[PDB]
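A.B. asks: Below is a structure I'd like to ask you about.
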Amino acid sequence: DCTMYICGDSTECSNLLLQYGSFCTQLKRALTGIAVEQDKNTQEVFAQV
Amino acid sequence: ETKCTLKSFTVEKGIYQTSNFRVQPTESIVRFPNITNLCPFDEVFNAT
């Protein structure tokens, strides 16, 4: 998660995070691509019937 | 919430991840210990 990792449960820092902005969203799309792939690696092997 | 997480007004079919489930801070309090060791100024204030 973007916000909770760095300064979780601190609203005085969450507004500061908006200064950098779209930096962490790039991380979420990077880690989500890995997770979707892991479900396809298993499908290619065992589902050949 | 999921419409404004993706910054768009149309979302395609699928599963999406959004903001979390955390309780907003309602109040605020303070605590400190002090039950003994009182300063004895009464002797000055009770001396004839």
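Residues 298-345, in that order, are what chain B shows, numbered as in Swiss-Prot.
The deposited model was determined using electron microscopy, 3.3 Å.
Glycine is treated like the rest: Cβ placed from N, Cα and C.
As a published mutagenesis entry, B:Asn331 to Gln appears in Swiss-Prot alongside the note: Reduced viral infectivity. The annotation that Swiss-Prot gives for the mutagenesis experiment B:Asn343 to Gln reads: Reduced viral infectivity.
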A.B. asks: Give me the non-local Cβ neighbours of B:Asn331 (mutagenesis position): same chain, 6+ apart in sequence, Cβ-Cβ under 8 Å, ordered along the sequence.
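C.D. replies: Listed in sequence order: nothing, so none.
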A.B. asks: Show which residues of the chain containing B:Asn343 (mutagenesis position), separated from it by at least 6 in sequence, have their CB under 8 Å from its CB.
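C.D. replies: In sequence order, no residue meets the Cβ cut-off.
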A.B. asks: For B:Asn331 (mutagenesis position), what is the secondary structure state per DSSP, taken as helix, strand or coil?
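C.D. replies: DSSP call for B:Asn331 (mutagenesis position): coil, neither helix nor strand.
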